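Trainee: Let me begin by handing over the structure; questions about it come next.
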2 protein chains.
Amino acid sequence: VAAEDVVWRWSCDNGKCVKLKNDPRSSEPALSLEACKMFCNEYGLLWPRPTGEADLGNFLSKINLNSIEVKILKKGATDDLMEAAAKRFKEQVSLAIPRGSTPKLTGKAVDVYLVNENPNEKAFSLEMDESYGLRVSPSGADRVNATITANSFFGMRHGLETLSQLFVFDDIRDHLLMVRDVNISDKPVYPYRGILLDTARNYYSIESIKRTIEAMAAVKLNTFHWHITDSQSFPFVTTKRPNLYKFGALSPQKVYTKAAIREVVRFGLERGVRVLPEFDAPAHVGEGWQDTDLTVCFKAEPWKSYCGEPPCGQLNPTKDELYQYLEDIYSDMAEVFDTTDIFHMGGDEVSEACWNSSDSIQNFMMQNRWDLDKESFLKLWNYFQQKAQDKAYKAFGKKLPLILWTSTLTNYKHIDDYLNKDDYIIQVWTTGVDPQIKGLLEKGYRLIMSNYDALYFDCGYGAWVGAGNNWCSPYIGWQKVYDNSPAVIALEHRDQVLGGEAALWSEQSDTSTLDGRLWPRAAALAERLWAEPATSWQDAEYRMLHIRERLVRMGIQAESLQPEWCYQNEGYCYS
Amino acid sequence: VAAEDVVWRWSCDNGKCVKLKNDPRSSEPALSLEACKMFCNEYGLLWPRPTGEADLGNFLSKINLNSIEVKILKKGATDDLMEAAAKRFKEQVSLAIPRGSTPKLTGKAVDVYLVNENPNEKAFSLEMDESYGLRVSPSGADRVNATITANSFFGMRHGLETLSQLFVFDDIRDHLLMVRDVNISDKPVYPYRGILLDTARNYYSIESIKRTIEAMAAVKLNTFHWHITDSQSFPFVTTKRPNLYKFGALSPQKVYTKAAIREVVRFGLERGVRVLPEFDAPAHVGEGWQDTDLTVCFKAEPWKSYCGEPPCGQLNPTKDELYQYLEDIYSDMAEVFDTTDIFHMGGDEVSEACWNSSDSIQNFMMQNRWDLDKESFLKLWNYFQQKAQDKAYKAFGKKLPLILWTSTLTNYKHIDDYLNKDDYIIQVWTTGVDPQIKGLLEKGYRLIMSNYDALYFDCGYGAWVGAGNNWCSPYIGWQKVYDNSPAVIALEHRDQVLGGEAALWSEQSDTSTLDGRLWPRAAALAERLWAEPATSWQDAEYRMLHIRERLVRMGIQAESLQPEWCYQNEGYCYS
Ligand SMILES: CC(=O)N[C@H]1/C(=N/OC(=O)Nc2ccccc2)O[C@H](CO)[C@@H](O)[C@@H]1O
Ligand SMILES: CC(=O)N[C@H]1/C(=N/OC(=O)Nc2ccccc2)O[C@H](CO)[C@@H](O)[C@@H]1O
C-alpha cells in the first residue's frame, strides 16, 4: 500500500470546526483539525480552562522540537523538583505529535523561563498557592519567549502543564506548532482535587498507580487518596506488625513495600500530587488480623446480618493491645507517606450487630454502665475513635487534620458530641441533595464531596454478589460528573467545601480496568473543581473529546466517549 | 523487603475450596488454590466445560517445562497449521505460571501426540467437525502420554486448548503440575460462535484485533465478524475503488490494508477462527462516498428525522453505477477474506424518509408505477438487495450463504416475498422474547442470536448524544449472557439456530476499551454456545472467575468481576 496523505481541512463556522475538502485551487491556507480547534473553541485545546485571563491570540508558529530549552531563573530547595518538572515537559510536548508521525525539524526555538517566587516552598497544604501566570510571545527573529511566573513550585508545575497544551501537530504539513501570543492567569477554585483508589478489594500494580498519577497531573488534580486496607486484604507493608501483610495480602507479590511507597510518594510530589493514606477503622478490617484476637465477626455468616458486604469484620475497641497495633501502623504509614498533610481515618458505617455479638464486648459495656442499644454502640465508636486519634497524632508527630466519611457518627445532629470542626474534615458520599450536607455546613464542618450519585466511578456494572447490576447503578457519565457542582450543593457555605474526589471502589476493578474507570471521567471533575464553571457540560464537550485523545496519547487506556467522527465533525452529533 | 512465601492452603469442603492456614505440624500435604480447585470443582479449571466425557481423575503430576514435546502423527495439507498450533501450545502452558514466578525444572516429560484423521481438511463450514478426544496417562516411569484425536485440524486445535488448561502452577512449592489421568470427549452444540467487532464507528488497531482473536481461541469461539464499514468511516482498503478509503478513513493511518487483512485472516485460521466480513448496505454508508453521487442524505439535518444515528446516509439503488462499485468492493473483500464461507450483507433498518427525500429516487419510482408509501419503499430495498446479491456471488465466485439483520425486510410475515431460507441466514438482534423469532423459525429460517437484551456488549455506558445513558442500558453482566439460551429461545426449532454472537458496537469503544468490553463476558457466551448447559450461571461462577484470571495472564485487560478475595474464598460472597 502507498499510504495516503490527509485529504481534509477544517474551517471555523459558528464555533464548530467543519470538515471540507482540501481542494488544490485555493489561495487560502488549509487548517488541520487541531489548529482550527485551537481558535474556533472559546478555550481552544485547554483542559481545564483557566480561571483568569485566557488570551490565546489568533496565530500559530512553527517550532523545532529539538530547540526547546527550559531555564530556571530562581533557584532554591525545590531545585530538584523544578529540574524534574522541566525534563518531563520536553517529553510532554511530544505528546502533541501522534505516534508514528514525525515532525519536520525546522522552525523557531522556544525558550521557557520559570520564575518560582518562593523556591524553597515544597509542602502540601490546604492553603498552598497553586496560582500561576503564563505569557508567550515572539522573541527576536528566530525564537519564542515562554514565561511562567508563580508563587510556588506547584503553580509553576501547573503552568508547565498548561504550556504543554499550547502545542499542536499539523498533520497536513508535518509541522509542530505553538500558539504565538498568549496571556494566561490561573488558579484553582478548590484546594482538594482528588481520586480515591481502593487497593484492597483488588490489587493495583504500582506501575498502574504511577500511571494514574501521571494522568492526574495532566489535568491538575492534586490528591491521590489511597484506600490501602480493607477487610478483603492488607497489602501495606508494616515493618512493625509484619503479620498483617503476611497473612493479609492476596499474595506475597501483591504488596506495597516501603520502597514502592516512597517511590509513589515522590512521583506524586514531582507532579504536584499529595499522596494521602487511609487506614479505615473500626469497620472494614479482616484479613491480616487472624490470631490476634483483635477483631470480631471476620467472615461471619450470614453476612447480610452483620455487614454491608462480605467479608464481615470489625476491630474490638475493648482490647488495649489494639491501640498498640494501631500506633505501629499509623507510624509505619507516617514514615513513608511523608508528604501528606492530612490523614484519612475511614469511619464508614460500623455494624451494631457485629459488636453486640461479642460477649467480650458486651461485658465491657455492662461494666461501664452503658446499655446494649444503638445509642450505646455510638459511645463505643467514639471511645475507639478518640483513642485511635491519639495514636494517629503521636504517629505523625503533630496534630493534623483528619478525615472521616459521612456516617451515623457524623450525623450533624450529634456530631459535636464526638468530633469538632477544626479537627475533622468530613468526606461526603451521600447524594448531593441529602439534608446532612446543609446540616453539616451550618455546624461549620468542612467537606470533601464524593456524592455517590455523581462521583462513584464503580457504579453501573454487573452485580458482584448475585445477579443484576451493582448497587449504585446506573453508570455515571462524564456529563453528570461535570454538572455536579459543590457550589450549588453548598450555596453560601461554599468556602467550607474543600473540594471533591472521584471514588473508585474496587470490588470490580483492578490493574487492568483502572484507566477506563478513571479516564476521562475524572477530567470532568478536574475542570469542575479547578474552574467551577457557570456553564454546563455541553459547553465543555468538544474539549472533553480532545482531552480524551490526549490521555490515549499518553498511554492511558481511556474510555471512549463518542465516535471519532464526532470529534472531526462538530455539531453533527447532538441530542 | 524480604518477600514472604505463601502462607495459606486450601481444602475442599462441599464443593468449595476453603482457605486454611498452612500449619507446620501436619502430616497432610498442603494444596495450593488452583490444585484444590481442579478437583473440588465439578469441571475443575476448564472453560468451556466439555460436552462428553470429562474425567479428570484425582491426581496431579509434577512436570518439567522444558521437556514438552509435540509430535504430529498424521501429516497432510494442514501441516503448516498443525505445526503452528503445536508451537503456540508450548507458550500456552507457560500461562499457567504467574508472571515473575519461576518453576523448578524437574519432573516428568510430556509427550503430546496429535492425531488428525483428515489432515488435508482446512476449510471453514457450518458442517465442519470440531470434535475431539483427549486422554492423558502416565507412560513409563518418567513421562506422560497426552493424546489428542480428532476428525480435523479444528477439533485438534480445540483439544490442544483443553490440554493447556490441565496445567497448574503450585505456588506453594514452585512446581508445574499437570492432571495425571484424563479422559475427555467433546464437541460443540452450535457451529457458529462469534463476536462482532465494529471498526468504523471507531478504529481498532490491528494488534488489538489479533489480541481479540487470541482470546477467542482460548475459549473455542470460532467466528470474528468484522463490521468494517459504516457511515462514520471507510477503513477497508479497496484497491479497485481507492477513493472510498482515501476520503473515508478517519486518518491515513486508520486503515486496513490487504496485507494486514491477510495477516488477520491467517492468524484466525491458525486458531480456528473464521474471519467474516460485513459490508452493510444500503443504509450505514456515508464517508468515502463523497462526490460519487451514489448516496443520499449524508449528514442530513435534522438527523433524527432521517436516521437512527448520525451521520445519516444511504445508497441510491437507482444508480446503475452503484452496482459496479459494489462489485468491486465485494471482489476486493473476497480476495483478502479468503477463508470465509459466509458473507454478511448488513441490511439493518433502512430509512424511508431518506429515500423519499430524493427526487431522483421518486422519479424512478414514479416511472415504475410504484407509489411513495411504505410498501413501495420495501420494493426498492428488495430491488437493491437482489442486485447487490448478484454482485456478491460474482465476487466470491460462487453462491454462498448470506446474512442479514432482523429488519422490516425480514419480518417473517413477508420475508418470503424477498428472501429464501436456503440463501439467507438471519441475524437476530431483537429481544429474546420477540415474536419475530418464532415466526421466522416456523418459516424455516436459520438464525444467529444476538438479542440485544443479553448480547449487546456496548450497552450501559453514558449517552453519546445528549446526556443520560446509552440506548440499550443497563449494562449486561456475564450472568445474563450466560443464562441466555438459544435452546430456550427456539425450543423445537433448535437445529435452525446456528449459534450466537456477542456484539460490540463501537460508538463508544476502540482500541483502548476492547479487552474490557469483550472479556470475560464473551466467555460466558462461549460456554453457552459450546455446551448449552442445563445449569445456570451460579454453577459456572467459580470457573468464570478462573477464566478471567487466565485472560489477564494472557495479557488481556479483562474486566474485573469480583474481589479476588472471593476467588480465594469460595462460598463467602453470595446473594
Ligand atoms: C464510604 C463507602 O462508600 N463505603 C462502602 C460503600 N458503601 O455503600 C453503601 O452502603 N450504600 C448504601 C447502601 C444502603 C443504603 C444507602 C447506601 O460503597 C462502596 C462500593 O460502592 C464500598 O466499597 C465501600 O466500602
Ligand atoms: C443491527 C444494529 O444493532 N444496528 C444499529 C443499532 N440499532 O439500535 C436501535 O435502533 N435500537 C432500537 C431503537 C428503537 C427501537 C428499537 C430498537 O444499534 C447499534 C448500537 O447499539 C448500532 O451500532 C447499530 O448500527
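Since chain A takes its numbers from Swiss-Prot, the residues it shows come out as 20-594.
In case you wondered, yes, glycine gets a Cβ from its N, Cα and C as well.
Not my notes, these are from Swiss-Prot:
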- A:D249: active site, charge relay system (ACT_SITE)
- A:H303: active site, charge relay system (ACT_SITE)
- A:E328 to Q: 19% decrease in catalytic activity with 4MU-beta-GlcNAc as substrate. 2.5-fold increase in KM for GlcNAc-beta-1,4-GlcNAc. kcat is 12% of the wild-type value using GlcNAc-beta-1,4-GlcNAc as substrate. 1.6-fold increase in Ki for TMG-chitotriomycin inhibitor (MUTAGEN)
- A:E368: active site, charge relay system (ACT_SITE)
- A:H433 to A: 1389-fold decrease in catalytic activity with 4MU-beta-GlcNAc as substrate (MUTAGEN)
- A:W448 to F: Slight increase in KM and more than 1000-fold decrease in kcat/KM with 4MU-beta-GlcNAc as substrate (MUTAGEN)
- A:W448 to A: 2-fold increase in KM, 927-fold decrease in kcat and a 1900-fold decrease in kcat/KM with 4MU-beta-GlcNAc as substrate (MUTAGEN)
Trainee: For a quick check of understanding: among the recorded positions A:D249, A:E328, A:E368, which residue's Cβ has the most other Cβ atoms within 10 Å?
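Mentor: That would be A:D249, with the most Cβ atoms nearby.
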Trainee: Give me the non-local Cβ neighbours of A:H303 (active site, charge relay system): same chain, 6+ apart in sequence, Cβ-Cβ under 8 Å, ordered along the sequence.
Mentor: A:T248, A:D249, A:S250, A:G332, A:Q333, A:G365, A:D367
Trainee: Restricting to the chain of A:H433 (mutagenesis position) and a gap of 6 or more, list residues whose Cβ falls under 8 Å of its Cβ, or answer none.
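Mentor: Non-local contacts for A:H433 (mutagenesis position): A:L397.
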Trainee: Near ligand 1, meaning Cβ under 6 Å from any of its atoms: which of the recorded positions A:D249, A:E328, A:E368, A:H433, A:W448 fit that description?
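Mentor: Among the recorded positions listed, those whose Cβ sits under 6 Å from ligand 1 are A:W448.
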Trainee: Would you kindly give the Cα-Cα distance separating A:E368 (active site, charge relay system) and A:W448 (mutagenesis position), rounded to the nearest Å?
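Mentor: Counting only the Cα atoms, the answer is 12 Å.
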Trainee: What whole-number Å value do you get for the CA-CA distance of A:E328 (mutagenesis position) and A:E368 (active site, charge relay system)?
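Mentor: Per the Cα atoms, A:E328 (mutagenesis position) and A:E368 (active site, charge relay system) stand 11 Å apart.
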Trainee: Mind giving me a neighbour count for A:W448 (mutagenesis position)? Other Cβ atoms within 10 Å of its Cβ, every protein chain shown.
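Mentor: 22, counting other Cβ atoms within 10 Å of A:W448 (mutagenesis position).
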